[PDB]
Amino acid sequence: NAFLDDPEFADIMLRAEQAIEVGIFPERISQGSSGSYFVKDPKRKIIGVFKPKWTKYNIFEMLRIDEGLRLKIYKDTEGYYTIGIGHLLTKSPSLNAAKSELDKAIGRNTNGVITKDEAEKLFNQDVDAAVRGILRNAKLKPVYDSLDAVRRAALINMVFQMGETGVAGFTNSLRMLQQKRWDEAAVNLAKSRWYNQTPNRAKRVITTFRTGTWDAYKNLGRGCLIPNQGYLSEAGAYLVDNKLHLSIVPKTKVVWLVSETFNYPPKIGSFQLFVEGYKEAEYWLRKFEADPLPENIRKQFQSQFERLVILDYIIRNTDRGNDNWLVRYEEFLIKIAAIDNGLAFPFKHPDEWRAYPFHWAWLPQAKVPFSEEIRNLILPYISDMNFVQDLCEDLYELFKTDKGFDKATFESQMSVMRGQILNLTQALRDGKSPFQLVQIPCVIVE
Ligand SMILES: [N]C1=N[C]=NC2=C1N=[C]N2[C]1O[C]([C]OP(=O)(=O)OP(=O)(=O)[C]P(=O)(=O)O[C]2[C]([O])[C]([O])[C]([O])[C]([O])[C]2[O])[C]([O])[C]1[O]
């Protein structure tokens, strides 16, 4: 825990270590979670927040992903009774009717509950039925016979989801598939009620038709964040703040601490300075409805808000609510503290079924254009490519400390961050607002 460049932070860490020696241990902020502690000095005053650090692809795995697995009767998108892996029981609203149909299919009285093996058994039968529907159909079989195995699975997937008759209705798209006009068929298949009802699944199936690959099913659930590196994200947010002189992130560094209260020998983690007298932003936003800020303080609050927008956009924070940016209100008359920055610096921009929006973008303040004050203060930095390169190198030195560091994954993080900086640069030049800034389509700098 050497902080030669920051003696003030080192003394704070020394006070933390001294308190531990006299038995004053950090306490969990929430009793349920062991990843966040309030660190106290020898006078039991809180000084900081410490946060310690073969798959086979085929129609079956394709449909397991698209349909899920439920062992108890549930309602589908239309509200129809369903169980297992996308097995429709009946269109009747009667739950007893669904249980009646389920009992016939299983061979025993289930009362709406089956086992995984029974769910798989129905799943195999349903897939075979879908293949039978394809082969017995004069419009599906010629398409099926002409397709490779991967694209055949996409055809089976559609017949599974909507039935033989429904898929047979795609007269022109089926012909395009048979003629191997993948791009034309993919475009034409999107203009369907099927796509609108289930857009995420239809996009996966259409991509399978377009490419003949499993790429739409390979990296699902990976997320956009490197695992087990939140402590570096916390430290990286302060680094970005400090280089831009935003002064809204409390000083946060990677430190090592040993404590009996930890869940198990030093533990690495992020140490963020505790700030006192701050309330959640949602609290003060609520209070300003009855007591709106005087114009001098409103301008000061908006400039602080712009700094928060700049920080979050640059680091592409995925976990900013209006509860985890704090506001102090009674030099600065009103101040913002950007805390809890452990889920930033994603290695890729998020997909659009899980957008991870900035929750301050909903606020009316976000429609206020960036002030000329913030633009003149920030544009000289972010428009300077030497500055941007130095920032990336600073983050490299910090991020490479972790054992799981990967050069390719890190350069992905910087490409996302450089892309964010580019869009922010243009938005400031255009005099846009934080609300308009987050509308710009995401870009990367390769
Ligand atoms: N610098 C600072 N100065 C002053 N006050 C600070 C401060 N920093 C923070 N506070 C305060 O301390 C609270 C918690 O600080 P925090 O960062 O939110 O920690 P936290 O562990 O993430 C919480 P959690 O319930 O989400 O814990 C969950 C788990 O339970 C699990 O479910 C998973 O989701 C995750 O492992 C985990 O996020 C904040 O609200 C603030 O009032």
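Counting begins at 1 with the first residue displayed.
If you check the header, you will see the structure was determined by X-ray crystallography, 2.2 Å.
Just so it is clear, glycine is given a Cβ too, placed from its N, Cα and C backbone atoms.
So that you can see what the record holds, here are the features copied from Swiss-Prot:
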- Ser36, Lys51, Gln272, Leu273, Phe274, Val275, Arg286, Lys287, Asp340: ATP binding site (BINDING)
- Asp319 to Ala (Swiss-Prot position 304): Increased localization to plasma membrane (MUTAGEN)
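Taking Cβ-Cβ distances under 8 Å and a sequence separation of 6 or more, the neighbours of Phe274 (ATP binding site) in its chain are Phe38, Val39, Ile46, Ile47, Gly48, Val49, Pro250. Gap check: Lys53 and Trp54 flank 11 missing residues, and their CA atoms are separated by 29 Å. Residues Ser36, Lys51, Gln272, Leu273, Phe274, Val275, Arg286, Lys287, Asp340 are listed as the ATP binders, and the farthest two of them sit 31 Å apart at their Cα atoms. The CA atom of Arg286 (ATP binding site) is located 21 Å away from the CA atom of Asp319 (mutagenesis position).
Ligand 1 lies under 6 Å from the Cβ of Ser36, out of the recorded positions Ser36, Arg286, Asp319. Taking a C-beta cut-off of under 8 Å and a sequence gap of six or more, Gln272 (ATP binding site) has these contacts in its own chain: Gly48, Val49, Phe50, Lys51, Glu234, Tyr238, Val249, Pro250, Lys251, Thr252, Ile339. Set side by side, the recorded positions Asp319, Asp340 differ in how many other CB atoms lie within 10 angstroms of their CB, and the most is found at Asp340. For the binding-site residues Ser36, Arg286, the ranking by surrounding Cβ atoms (within 10 Å, all protein chains) places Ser36 first.
Here the Cα atom of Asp319 (mutagenesis position) is found 16 Å from that of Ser36 (ATP binding site). Secondary structure at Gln272 (ATP binding site), as computed by DSSP, is strand.
Calculated from the flanking Cα atoms, the unmodelled 19-residue segment between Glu330 and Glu331 spans 13 Å.
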